[PDB]
Amino acid sequence: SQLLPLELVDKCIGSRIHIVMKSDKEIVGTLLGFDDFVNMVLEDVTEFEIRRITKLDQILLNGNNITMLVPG
Amino acid sequence: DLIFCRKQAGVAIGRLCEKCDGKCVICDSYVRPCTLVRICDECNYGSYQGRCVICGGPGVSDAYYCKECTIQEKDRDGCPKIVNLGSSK
Amino acid sequence: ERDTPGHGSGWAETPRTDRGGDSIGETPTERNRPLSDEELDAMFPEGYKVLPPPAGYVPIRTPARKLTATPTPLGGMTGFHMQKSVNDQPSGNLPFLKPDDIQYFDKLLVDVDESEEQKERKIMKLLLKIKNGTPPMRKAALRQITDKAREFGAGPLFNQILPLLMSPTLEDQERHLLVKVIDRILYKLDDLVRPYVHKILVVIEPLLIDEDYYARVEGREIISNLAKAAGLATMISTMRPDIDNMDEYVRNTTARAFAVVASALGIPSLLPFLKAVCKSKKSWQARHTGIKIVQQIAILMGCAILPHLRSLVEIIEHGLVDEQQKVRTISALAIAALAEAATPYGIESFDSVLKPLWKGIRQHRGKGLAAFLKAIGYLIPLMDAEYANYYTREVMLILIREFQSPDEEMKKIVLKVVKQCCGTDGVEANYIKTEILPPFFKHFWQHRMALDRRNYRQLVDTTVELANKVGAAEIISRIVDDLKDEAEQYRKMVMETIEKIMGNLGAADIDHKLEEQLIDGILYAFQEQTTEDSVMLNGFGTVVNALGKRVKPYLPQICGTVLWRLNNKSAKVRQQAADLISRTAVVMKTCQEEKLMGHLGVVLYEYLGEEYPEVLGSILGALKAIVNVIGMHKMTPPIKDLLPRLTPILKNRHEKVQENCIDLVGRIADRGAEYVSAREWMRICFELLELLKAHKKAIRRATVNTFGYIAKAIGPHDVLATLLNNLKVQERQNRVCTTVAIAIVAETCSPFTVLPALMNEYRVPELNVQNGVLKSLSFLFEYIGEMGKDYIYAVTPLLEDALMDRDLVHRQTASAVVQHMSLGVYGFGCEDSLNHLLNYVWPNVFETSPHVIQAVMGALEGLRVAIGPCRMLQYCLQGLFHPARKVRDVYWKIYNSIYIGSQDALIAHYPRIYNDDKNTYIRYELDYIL
Amino acid sequence: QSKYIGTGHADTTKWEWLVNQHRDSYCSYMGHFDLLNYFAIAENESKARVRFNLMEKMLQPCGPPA
Amino acid sequence: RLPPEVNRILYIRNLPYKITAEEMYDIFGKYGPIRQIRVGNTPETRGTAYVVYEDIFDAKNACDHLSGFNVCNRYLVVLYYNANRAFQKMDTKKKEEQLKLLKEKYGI
Amino acid sequence: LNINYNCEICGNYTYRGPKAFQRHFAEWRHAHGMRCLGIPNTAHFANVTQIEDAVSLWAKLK
Amino acid sequence: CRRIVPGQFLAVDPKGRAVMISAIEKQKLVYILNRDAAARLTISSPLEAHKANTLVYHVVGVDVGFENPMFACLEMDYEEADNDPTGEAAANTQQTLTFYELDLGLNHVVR
RNA sequence: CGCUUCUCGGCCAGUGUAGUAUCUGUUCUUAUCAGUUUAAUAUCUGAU
């Protein structure tokens, strides 16, 4: 019955996601994929300080500084 | 409700859809195709160009007759273009 | 009563004149219209008293209105008080009574016997068992009424239906059924229906003019069945007065009626009537109708109008010049429809029509104008491109000036025209390129259009034909840029258009740069699909298979998307991309991009664990087509891996799976089939066996053919031994497919092996498997043909046993065996036995049981060709004149079937027959001796 | 069946059945060249006068109905 | 603001076989003037009655409130009567006199 | 049954039932009136009542 | 050899356009001919002359240069001859010459 | 997720259209003649 978090990340693949660093930074783009360490592949990602950059292509975002993941 | 038109047998090659595709028309059967289908453009015309000789879809192939109906010589009667109870065309 | 009827019409409109005039001078000064006791004895049926309660009672009633306002404003309110019952009201039915329907079935709120007619009405509520209830009830009740046709007679029936086929709240399912009753009883009653005929159409004709496609076709069916069923002069004498009936609706429909009755009884029967109508000088409204009639005749009878064409037209010309407009309008319209059934024929019959038409074209404003086009356009194909040449050159102008109208009736018309005008052999290329195109693409290609249905199609067509002439790159060049316009239906349109064009014209014309714009396009479209639709997909496939090795630089971008899409985007879109591979297999091959074949092979291979059916299906499909390009022994998931990997899927229940799977398994177990160790197969067998629960034909189809393929791989005995065990519980002919295995199997090694197993297995006491083996022989001989010249003997005694009764079914199926044998052997000389069997067949001749009989007819027909007539006829002599009816019925039906074929042979075999007083029955010729 | 001539039914009269097979005898005799020549030889005429005669006897044979 | 099917007629049921035109006329009398009434007096139609008013909206108010209304120990089935159907037991004839009459007096 | 009816071709005869009429049609005397009238027997003429109409029907036959 | 199926008598036009074929009785069909695109002979679809209970003695192509073509069916009806209990219609029938007329434009064939 | 213990396993009540078959229950072997009907019955139709 338990909902595993990695399963929650898995289903948001190909969706839009907000990724919230432990700092005051945020990235929103399409979630292409992730690994066990929760490193993350984003596509066409907006970078924010809470608009820094419009990324075009694929970003590997180091799971190290990730704090929160938000589908949508 | 469903029976032959049996109008005269022209030179127009028969046309069958996906569904009907294997069937020797009168013997209902897949067996031993040999010889070829003819119907009247009266039966076969226009929207019926390449239309199914049964169901009303587009023809992807050409019905072959069985041999069974062959030696019983039925293939030579009026054109087997089935008319349903409603206006065939 | 007919004369009476029309009298009642002239009445009706005289009345509407009185009232309408009364508010014409009243305006110089409906359902609520007050009523008379004769009028009031006109509605409610028989069997009710009118009342009086009191002249004081009916005085308060008389006081009611005046005191409805008066006592509407006065004192009242109502007060309940806080404080051995009985009387359970009896409602409902086995199929049950809706609340509303009480009004019809009310008399099933009474419970009695001993009333006689009323016992027939009260027994005809069998309907309700038609209208509502369970399916089986509907069935059985339905026949029970059919055989009760003659008996109750129409009158009571239609008296008791037409209310329901009129029901304000009648269900669509209920509609269609109650139609079924009207047909079915109309297979019977013939002379009977006469007084009812109009009293039928009035319900039906609305149905004939029906939005639903299947509705209409039913309607037509029964209006023939009636009209032919009744008499011609019945139909006519019936249906005049609806011609001038005020409502345009009833005319309109009334026409389509006459269309049908005319398809029934032929035009020329009916002509002098029509031709009368269009010369009716009383009023036009008729003529508007009569002409319409011509039309719907045109549409229905269609290609067959041809012979009386000239007459029909000879009606309709006298319209075009008329003073009233519509009559012009509709008229011409008909000419159109005619020609459209005329196609390239009867040109000069239309002949005397033109010269007005052309002139008429000039002077017009409005719907009529474009109508005349609708005609001319459908003419031009019928002319001589010298005469047609001239006349064409005149039209293409007005056509030009008229692209632009807001009218949609218009744009349809002028459109279809261009198809024809510039749809011509005798028209010059550049000219189109200049004058027409730029308008064309301008005003037409717009978002108004494609949202609508017809216009969508008609458009596509037209543009296509402008391609077939001016070339390809011209068109496609101008509409490429719109794949990237947003809204779908539009895109869909450009897409399919192109698809056709590079269908017909061929890719070969297209330049380069434009082409980049294609593939960039055809992806950009393909990447965004609202639904999954065949359109973009096919349209693509054709694109590629046309471009051939011009395509090659573009793959990486394709297959790149193919994968990317393939994954994510969540599964709905997956199957699409899958198919996309399905169709482009061939292109990935011959160009020899093998890294691609590594990619596909293996990565598809992974998905085969995908749980959604509608993906996995398309997945396999892709696999199949992948196999048809790269051979077995080069398969990158080398079969050993694969084929088992499939094997467990076969449970999958869901459809598309079972299809593509068994398909796949088939290809591979046909072609490679060595790659996989036997054991695996026999697992496959024991898994196949219950694929024979398939609701669908195609599955079982390829299923069987596979069963064979493996049966080759292994060898027979087992696989039939195994089939012998299978299909025990198949319902009503479901198992047969197993038998079909026994057959195909029995070919694919020498059946000459297998029989003894089979034959012996008819010993088993279990009845239905017995008959099973009989059919096995049936399909068996059907599939072997010549070879039967041997094992015939083997079966013959068995056919003797089975053919002798246990039950019908034995005789039926067995007899079928006789058939296919009897053809197959033909003329190798094994008759003797077949004669012998003929005996044990013969008595079966007599029965009502439809399957047994049409079986036997099967038998004796074939047997004729095997034995020859002369022997047959020697069974059929005595029968002809046998006193009884029963026998003569049949022996005649046989002797016919003998007779039609081989009539040429007989002569020899009529026996000598002694000549009587008035006549000579001895044919003296044959005895002339040199 | 009906529009295919020579069709019978159980009401078929003696006379009609026999006249049928007469006629068909004939269109055979016109047919099979030899058989014809046979007749010609026996009863000495032309081929023609044969065929002609036959095509007289076509409607008649047996004589009037009953 | 009305459904087209309903008509100045109502089929009316669940009646006793004793029951009175006096009761009837009174009760129904609320909504508006009675065109007239019929009562099934016959072996089958004993138990039911038809009611017709000088206006529909009369009847509308009727089927509105009288819906399932009570009499004695019974709830009256209250329905808008169908039409067309079996009437043609009569014929439409008897224009001639009348329409000559409007033809005459008013001259119109 | 016991309902008044009449066949015109047979002696303007009276029949008391509608089921009776089909039996009368498949009958000796009814076929004698037809065939001796020149209107040949069996199943095309079944619905006959008056002598006149089946004469034009038989002209349609031959 | 049938009574009703063509191939017995055979006739054909001067201009070769169309060819008529006939049994002895009841059936007369017609095949139209035109040379193909390359002037190689393409055969039309058939037609029908059907007329009931009619004996065709002999048929012959007719001459009309570039017209709707004609044919001569020598005929006789026997239908009179059956329904004459007497044996008068046996005599006193005369064989009926009829010219049928192909008509291209309309494409049927009319007595 | 790793380790230990125990259990098991593998290898060397669908649906729709048309149609027939087969049990049981209920009614009649019962007066004459005239028609319909049947191969002949039967059956159906009237009155004493």
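Chain C is numbered as in Swiss-Prot; shown residues: 300-328, 394-447, 454-485, 490-1304, in order.
Each Cβ is built from the backbone N, Cα and C atoms, and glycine gets one as well.
As a published mutagenesis entry, C:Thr303 to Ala appears in Swiss-Prot alongside the note: No effect on interaction with PPP1R8. Just so you know, the Cβ of C:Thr303 (mutagenesis position) picks up 10 other Cβ atoms within 10 Å once every protein chain is counted.
Annotation for C:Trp310 (mutagenesis position): no spatial neighbours, criterion Cβ-Cβ under 8 Å with sequence separation of six or more. What Swiss-Prot says about the mutagenesis result for C:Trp310 to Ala is this: Abolishes interaction with RBM39; when associated with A-200; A-218; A-232; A-254; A-293 and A-338.
A mutagenesis experiment is reported in Swiss-Prot for this position, C:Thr313 to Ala, and the note states: No effect on interaction with PPP1R8. In this structure, C:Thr313 (mutagenesis position) is part of a helix by DSSP. Other Cβ atoms within 10 Å of the Cβ of C:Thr313 (mutagenesis position) number 13 in total over all chains.
Mutagenesis annotation in Swiss-Prot: C:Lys700 to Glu, described as Does not affect the stability of the SF3B complex interaction with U2AF65. Does not decrease the affinity to RNA; the structure shown retains the original residue. Cβ-based neighbour count (10 Å, all protein chains) for C:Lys700 (mutagenesis position) stands at 19.
In the three-state DSSP scheme, C:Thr303 (mutagenesis position) falls into the helix class.
In the three-state DSSP reading, C:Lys700 (mutagenesis position) counts as helix. Taking CA atoms as the reference points, C:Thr303 (mutagenesis position) and C:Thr313 (mutagenesis position) are 15 Å apart. Across the fold, the C-alpha of C:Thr313 (mutagenesis position) and the C-alpha of C:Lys700 (mutagenesis position) stand 24 Å from each other.
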